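Engineer: The structure's right below; bear with me while I get my questions together.
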There are 2 protein chains.
Amino acid sequence: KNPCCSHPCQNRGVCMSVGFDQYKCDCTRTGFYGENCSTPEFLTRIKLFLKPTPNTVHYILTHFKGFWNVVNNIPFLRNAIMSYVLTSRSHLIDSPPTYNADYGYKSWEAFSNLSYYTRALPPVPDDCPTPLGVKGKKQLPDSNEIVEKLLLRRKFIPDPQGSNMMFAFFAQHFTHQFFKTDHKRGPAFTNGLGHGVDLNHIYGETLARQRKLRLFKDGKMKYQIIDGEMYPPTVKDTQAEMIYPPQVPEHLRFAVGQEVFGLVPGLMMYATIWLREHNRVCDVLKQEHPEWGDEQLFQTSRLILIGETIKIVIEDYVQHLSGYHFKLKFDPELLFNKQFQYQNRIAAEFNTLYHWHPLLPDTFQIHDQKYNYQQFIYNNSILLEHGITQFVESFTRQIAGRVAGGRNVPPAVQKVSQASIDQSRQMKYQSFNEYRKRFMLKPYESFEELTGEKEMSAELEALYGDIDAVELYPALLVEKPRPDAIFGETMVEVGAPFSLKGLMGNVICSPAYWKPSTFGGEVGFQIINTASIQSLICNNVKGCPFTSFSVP
Amino acid sequence: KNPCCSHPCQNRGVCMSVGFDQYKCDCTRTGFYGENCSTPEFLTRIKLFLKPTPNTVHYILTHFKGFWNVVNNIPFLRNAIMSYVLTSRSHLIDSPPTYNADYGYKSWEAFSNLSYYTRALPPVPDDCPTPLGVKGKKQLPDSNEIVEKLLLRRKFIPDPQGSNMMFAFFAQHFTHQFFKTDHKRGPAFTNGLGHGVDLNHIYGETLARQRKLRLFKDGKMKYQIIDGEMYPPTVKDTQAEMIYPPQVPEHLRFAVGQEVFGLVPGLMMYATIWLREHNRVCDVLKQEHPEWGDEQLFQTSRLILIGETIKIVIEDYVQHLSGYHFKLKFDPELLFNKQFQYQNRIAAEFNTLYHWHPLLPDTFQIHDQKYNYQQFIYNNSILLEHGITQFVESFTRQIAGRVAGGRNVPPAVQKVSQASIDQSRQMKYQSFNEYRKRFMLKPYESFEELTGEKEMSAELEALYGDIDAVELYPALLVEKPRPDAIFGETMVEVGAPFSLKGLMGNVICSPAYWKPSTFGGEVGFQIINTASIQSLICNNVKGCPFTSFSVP
Ligand code: COH
Ligand code: COH
Ligand SMILES: *[C@@H]1O[C@H](CO)[C@@H](O[C@@H]2O[C@H](CO)[C@@H](O[C@H]3O[C@H](CO)[C@@H](O)[C@H](O)[C@@H]3O)[C@H](O)[C@H]2NC(C)=O)[C@H](O)[C@H]1NC(C)=O
Ligand SMILES: *[C@@H]1O[C@H](CO)[C@@H](O[C@@H]2O[C@H](CO)[C@@H](O[C@H]3O[C@H](CO)[C@@H](O)[C@H](O)[C@@H]3O)[C@H](O)[C@H]2NC(C)=O)[C@H](O)[C@H]1NC(C)=O
Ligand SMILES: *[C@@H]1O[C@H](CO)[C@@H](O[C@@H]2O[C@H](CO)[C@@H](O)[C@H](O)[C@H]2NC(C)=O)[C@H](O)[C@H]1NC(C)=O
Ligand SMILES: CCCCCCCCO[C@@H]1O[C@H](CO)[C@@H](O)[C@H](O)[C@H]1O
Ligand SMILES: *[C@@H]1O[C@H](CO)[C@@H](O)[C@H](O)[C@H]1NC(C)=O
Ligand SMILES: *[C@@H]1O[C@H](CO)[C@@H](O)[C@H](O)[C@H]1NC(C)=O
Ligand SMILES: *[C@@H]1O[C@H](CO)[C@@H](O)[C@H](O)[C@H]1NC(C)=O
């Protein structure tokens with residue numbers, strides 16, 4: 001019986017066993033002291049007393065529109081506030097990384113082996129009184145029963161923030177470059193060895209695959225013209241492997257950076273758009289540098305698209321999610337006078353937290369047509385029939401589902417929801433409340449406090465028994481949403497540090513990289529700093545249709 | 001005719017071609033402006049006028065012994081001084097890394113591909129008038145003529161700092177965990193994907209190899225008992241690949257972390273010593289943690305040995321090399337309030353700089369025996385015959401050769417010296433003076449100034465014709481040595497930044513790692529804080545013989 005099974009060390013203290021039945025807490029630089037690191041120093045009490053709650057800060061950022069309008073248009077003020085948002089978030093992240101699924105203590109194996117997802121909290125020891133430590137019952141509830149009673153959609157619940165399918169598929173497309181679970185190996189392992197925004201889902205994970213996708217003229221990527229429009233090349237032509245069922249004919253097997261993007265037309269849509277953007281940038285650079293060769297044109301274009309991606313994700317994507325009247329800003333210079341590590345390791349909990357299944361609709365609405373899940377998946381024929389323009393117009397206006405609030409997961413992906421729970425247990429995640437404490441949030445003291453409701457909280461009580469036994473994934477989906485919001489508190493407060501760290505931690509944001517020469521001059525640099533979700537569609541989609549991450 | 005062939009940009013500005021006929025210098029954050037980044041800004045002019053020369057600083061640090069004795073014993077001042085030497089040196093290194101042999105511009109391939117050595121200076125462009133850019137003759141002088149006329153040892157020149165064989169072999173053993181050139185692939189590539197002090201030369205580069213070397217009992221590494229003492233296991237026993245010529249019998253084919261360490265008995269000596277130290281620490285930790293399993297004992301011991309290594313390298317190895325009266329200090333906490341990147345990429349020029357062939361003696365004296373290179377190389381029988389105790393006593397008393405000053409490379413390793421020159425040209429190194437400017441040193445204006453002597457300078461002038469045409473590796477070895485020192489100015493001013501950055505950049509120095517719990521408690525921390533070259537030998541060599549990096 002491991003002495004640290006009770007997770008006795010508080011406030012990010014480190015538990016270490018000293019003997020078979022005793023433990024010791026390392027309170028170094030926690031701001032606390034005592035046996036469990038639970039007694040605050042003088043300075044710590046003052047900081048705590050003066051620290052406003054996340055909900056308070058959230059209220060201020062989502063109100064006083066007249067105030068933020070002025071702040072947004074004064075760089076001095078906007079920079080100082082954005083600088084605060086960045087610094088205070090990333091400090092909750094261990095960098096360089098620490099634990100993974102196989103190590104609850106610091107080890108060189110955990111640090112050096114990039115095949116693992118890292119871990120924000122160490123795994124629960126193998127031999128503990130309960131699966132989660134000491135709290136709860138000897139056996140966790142049946143994972144399918146959790147999904148059915150708490151997560152399954154009885155009736156479609158639209159997102160009150162108005163997120164659309166353009167947002168939903170952007171989210172899936174973007175995150176699947178660093179969420180690349182090596183399932184044949186196990187949920188603890190990833191294929192994304194770059195561990196961040198490298199755009200491997202466009203260019204490929206290895207040089208061998210990249211060379212299959214490249215045209216080797218003017219720095220461009222291979223493509224084909226169908227009905228006058230640019231689309232990805234075929235598998236037969238590139239010999240770049242893709243995941244396709246037998247029923248998909250050869251001429252419809254599109255080859256892109258990510259092997260699984262043929263699964264759903266929504267992904268292939270963004271894959272096509274980003275492909276168009278790369279070759280567009282190549283033309284721009286070739287005009288600016290007629291002396292450059294194919295290789296430098298390719299490499300510089302890739303760096304620019306990485307910049308565009310981070311720019312769009314912060315100022316459009318995260319901006320939409322936050323609901324802030326304050327306008328977030330992508331500016332690496334904000335950190336040049338701060339302590340910050342330019343590196344990133346993808347955490348398993350970050351992956352799990354991003355299982356935003358409830359976003360998915362009951363049917364997919366393209367033009368005047370509707371498709372069920374069986375018709376939609378692996379169906380590139382739909383994409384060619386309607387075209388990218390029609391796809392953009394339809395997805396922009398189709399609303400997505402609310403993620404928090406419970407019971408909004410489509411039955412079509414019921415087994416996927418269960419898988420998230422099963423894998424979480426396989427990797428021995430700690431409880432939901434342990435993760436709330438890990439990110440300096442007060443733990444919930446009752447099921448009713450979690451959901452803000454009596455029905456689902458009663459079912460939670462019947463299943464888990466104790467609030468400290470509730471698991472991470474289901475609790476995130478049943479958590480009381482913030483007022484008219486898509487998420488609950490925990491989703492934001494745990495997710496934002498991971499998100500922002502991986503964005504600003506990118507190498508191109510470092511002082512040695514963030515300069516005009518890196519991107520082929522001011523022309524390439526400007527492409528990055530003026531990028532938006534609207535400009536991406538306008539530049540690469542016929543007719544330049546209106547688009548947004550929110551419904552009109 | 002690349003317009004950047006002349007390397008027009010000064011002070012670490014970035015050169016970029018604009019059209020076929022012109023270039024543009026990016027002076028971002030160089031502290032300079034103008035077309036070539038040559039004109040200093042206001043504060044820059046001030047800092048220049050208030051900053052002394054490295055030779056002036058070196059004088060101060062090597063004199064006023066009574067003064068430094070006072071300084072060394074007042075922690076607050078000693079910490080401030082040591083903090084400054086860490087931050088100022090590491091600032092000259094690009095981190096995250098930039099260029100490599102294949103990329104003279106920033107690219108994702110250069111950043112992400114760990115198989116390359118990184119580069120402090122970008123390679124000379126392919127289409128330049130001269131091999132070095134625009135300076136010098138169209139063809140570089142014969143590499144063998146350079147070795148013969150300038151580098152080959154006539155009479156043995158001993159190190160005036162009194163470095164011994166314990167020092168020479170420690171340097172080779174220590175640096176060959178990150179200097180691991182993949183010669184079958186090219187000099188531009190490395191097998192040390194950890195790019196630093198991971199002690200892979202003990203434990204192996206991969207997990208597969210590590211498992212072959214581990215005992216899986218009490219966290220220990222496999223070993224055998226010969227004549228009552230601990231030695232590495234064999235290849236036959238472990239099935240771990242080693243590089244050995246056919247004439248080496250099976251029982252003399254020892255298996256260690258680094259595949260080439262069977263090449264020299266001096267390397268196998270330190271391999272044996274560090275092996276013993278691992279198993280020693282395992283015994284200490286097991287006494288402290290009876291509840292721990294094999295895996296935790298192994299991993300914790302490895303972290304401790306990494307700590308010991310960095311401690312010894314700073315406070316004994318670099319301390320001896322420097323010749324300073326100021327006492328250097330290994331203390332990660334010195335950087336906790338500073339801007340510092342906890343990562344490292346091994347530079348090709350750092351490798352070339354560390355080719356300290358002149359250290360090698362004419363013969364290897366062990367007890368009453370003398371061995372030439374034919375008798376010594378790949379001869380592990382010598383190690384077993386004398387034992388580690390006799391090895392330590394002999395090598396402690398045998399003096400090493402002077403590195404700078406020219407004409408001190410043993411003819412036995414003549415081709416190695418030629419290979420260093422050939423590989424540098426193959427990797428398209430820039431000139432010696434370009435690298436001086438890269439590390440804020442003034443360029444030599446004449447051969448006579450470089451050598452401080454009329455003989456070899458005349459030979460240099462005949463070979464190269466231009467001082468700006470002299471290559472990095474030959475100039476390092478012929479440079480005028482500092483008064484009674486082993487090195488010249490450039491070796492120290494270029495070498496120290498790379499060296500210190502790789503040491504303090506280590507992850508165990510990071511705030512999240514530098515705490516007692518990481519090393520198994522206070523006992524693990526004390527092992528590190530009490531580490532020395534003396535204690536390393538005393539703890540693991542029979543009889544506890546005295547040792548040092550200098551001749552008694
Ligand atoms: C963030 C938004 C998001 C969306 C909109 C979305 C939309 C959809 C969708 C739309 C038609 C379908 C059929 C599915 C179905 C799946 N999802 Co998602 N998923 C999303 C987030 C994720 C994440 C994150 C994972 C884990 C990936 C991993 O570990 O490789 C995931 C995994 C899966 C898997 C497991 C295999 C795999 O994808 O590698 C299936 C199947 N799914 N999901
Ligand atoms: C303290 C520095 C030091 C020492 C003591 C030392 C001592 C000895 C020694 C007997 C003691 C012998 C027989 C050799 C012989 C060789 N050394 Co060194 N070498 C040293 C510094 C280096 C470095 C640096 C390299 C290149 C590392 C790489 O790329 O693998 C090297 C590589 C070599 C090579 C391969 C060529 C090459 O990598 O370019 C041979 C052969 N050698 N050396
Ligand atoms: C430091 O953390 C310790 C671990 O959480 C904590 O010990 C825990 O104390 C609680 C109550 O104080 C115990 O909870 C149960 O105790 C008995 C079982 O012996 C039950 O009858 C109770 O109803 C209650 O459910 C935990 O069992 C106990 N955990 C241990 C000992 O591992 C310490 O109190 C903490 N110390 C400080 C100063 O905060
Ligand atoms: C890091 O850069 C390495 C150097 O570019 C790169 O190694 C190269 O890998 C490719 C593809 O694996 C090899 O390409 C061809 O190799 C042989 C020719 O010798 C062909 O028969 C194959 O079919 C293949 O097309 C290169 O040979 C190889 N080059 C070298 C010098 O090793 C690595 O792949 C890069 N690392 C990553 C992770 O991408
Ligand atoms: C990173 O960790 C994984 C998992 O431990 C290592 O993969 C194992 O490698 C050994 C030896 O090659 C195999 O016998 C196992 O079957 C592998 N396990 C799995 C789950 O794949 C991997 O080798 C490690 N990476 C490195 C570079 O050592
Ligand atoms: C869409 C429902 C599929 C799963 C049904 C079996 C699990 C029981 O689901 C039940 O659903 C009821 C109506 O939503 C709820 O009121 C109950 O709390 C819940 O237990
Ligand atoms: C895919 O979508 C098309 C719509 O163009 C439809 O005709 C077809 O039946 C769908 N299913 C497939 C191809 O399995
Ligand atoms: C910059 O350097 C180039 C080549 O070294 C030289 O021709 C040019 O005159 C320099 N420009 C200035 C402004 O000094
Ligand atoms: C190796 O050393 C042994 C003595 O230790 C000696 O007898 C033998 O000749 C040496 N080998 C060579 C090739 O010189």
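The chain as shown is numbered from 1 upward.
Determined via X-ray crystallography, 2.0 Å.
For all residues, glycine too, the Cβ spot is worked out from N, Cα and C.
In case it helps, Swiss-Prot gives these features for our protein:
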- A:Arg89, A:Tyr324: substrate binding site (BINDING)
- A:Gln172 to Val (Swiss-Prot position 189): Impairs two-electron hydroperoxide reduction (MUTAGEN)
- A:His176 to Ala (Swiss-Prot position 193): Reduces two-electron hydroperoxide reduction and cyclooxygenase activity. Catalyzes predominantly one-electron hydroperoxide reduction (MUTAGEN)
- A:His176: active site, proton acceptor (ACT_SITE)
- A:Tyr354: active site, for cyclooxygenase activity (ACT_SITE)
- A:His357: heme b binding site (BINDING)
- A:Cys509 to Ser (Swiss-Prot position 526): Prevents activation by nitric oxid (NO) (MUTAGEN)
- A:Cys538 to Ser (Swiss-Prot position 555): Abolishes enzyme activity (MUTAGEN)
- A:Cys544 to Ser (Swiss-Prot position 561): Does not affect activation by nitric oxid (NO) (MUTAGEN)
Engineer: Can you figure out which of A:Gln172, A:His176, A:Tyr354, A:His357 (the recorded positions) comes closest in space to A:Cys509 (mutagenesis position), comparing Cα atoms?
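Structural biologist: That would be A:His176, nearest by Cα distance.
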Engineer: Of the recorded positions A:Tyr354, A:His357, A:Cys538, A:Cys544, which sits closest to A:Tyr324 (substrate binding site) by Cα distance?
Structural biologist: A:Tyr354
Engineer: What Cα-Cα separation, expressed in whole Å, is found between A:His176 (mutagenesis position) and A:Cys538 (mutagenesis position)?
Structural biologist: 24
Engineer: Which one is it, among the mutagenesis positions A:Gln172, A:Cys538, A:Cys544, that lies nearest to the residue listed as 'heme b binding site' by Cα separation?
Structural biologist: A:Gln172
Engineer: Restricting the comparison to the recorded positions A:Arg89, A:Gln172, A:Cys544, which residue's C-alpha is spatially nearest the C-alpha of A:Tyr354 (active site, for cyclooxygenase activity)?
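Structural biologist: Nearest listed residue in space: A:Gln172.
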Engineer: Going by DSSP, give the three-state secondary structure for A:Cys509 (mutagenesis position).
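Structural biologist: Once the DSSP labels are grouped into three classes, A:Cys509 (mutagenesis position) ends up as helix.
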Engineer: When you measure from each Cβ to the nearest atom of ligand 1, which of the recorded positions A:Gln172, A:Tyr324, A:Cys509, A:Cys538 fall under 6 angstroms?
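Structural biologist: Among A:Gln172, A:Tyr324, A:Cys509, A:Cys538, near ligand 1: A:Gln172.
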Engineer: List the Cα distance (Å, whole number) between A:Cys538 (mutagenesis position) and A:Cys544 (mutagenesis position).
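Structural biologist: Per the Cα atoms, A:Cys538 (mutagenesis position) and A:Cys544 (mutagenesis position) stand 4 Å apart.
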Engineer: Including all protein chains displayed, how many Cβ atoms other than that of A:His176 (mutagenesis position) lie within 10 Å of its Cβ?
Structural biologist: 19
Engineer: Compute the C-alpha separation of A:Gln172 (mutagenesis position) from A:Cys544 (mutagenesis position), stating it in Å without decimals.
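Structural biologist: One finds 23 Å between the Cα atoms of these residues.
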Engineer: According to DSSP, does A:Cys544 (mutagenesis position) fall in a helix, a strand, or coil?
Structural biologist: coil
Engineer: Taking the Cβ of A:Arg89 (substrate binding site) as reference, which residues of that chain separated by at least 6 in sequence fall under 8 Å from it?
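Structural biologist: In sequence order, the residues whose Cβ lies under 8 Å from that of A:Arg89 (substrate binding site) (at least 6 apart) are A:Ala496, A:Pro497, A:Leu500, A:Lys501.
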Engineer: Running a distance check here. Ligand 7 versus the recorded positions A:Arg89, A:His176, A:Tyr324, A:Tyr354, A:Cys509, A:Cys544: which have CB less than 6 Å from one of its atoms?
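Structural biologist: Going through A:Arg89, A:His176, A:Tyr324, A:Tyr354, A:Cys509, A:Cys544 in sequence order, none turns out to be close to ligand 7.
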Engineer: Ten-angstrom check, please: count other Cβ atoms within 10 Å of the Cβ of A:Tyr324 (substrate binding site), all chains counted.
Structural biologist: 17
Engineer: Please name the residue among the recorded positions A:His357, A:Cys544 whose C-beta has the most neighbouring C-beta atoms within 10 angstroms.
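Structural biologist: Its Cβ has the most other Cβ atoms within 10 Å: A:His357.
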Engineer: For a quick check of understanding: among the recorded positions A:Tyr354, A:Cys509, A:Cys538, which residue's Cβ has the most other Cβ atoms within 10 Å?
Structural biologist: A:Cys509
Engineer: Note down the number of other Cβ atoms within 10 Å of the Cβ of A:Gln172 (mutagenesis position), including every protein chain shown.
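Structural biologist: A 10 Å sphere around the Cβ of A:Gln172 (mutagenesis position) contains 20 other Cβ atoms.
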Engineer: Can you see whether DSSP assigns A:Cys538 (mutagenesis position) to helix, strand or coil?
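Structural biologist: Note: A:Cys538 (mutagenesis position) is helical by DSSP.
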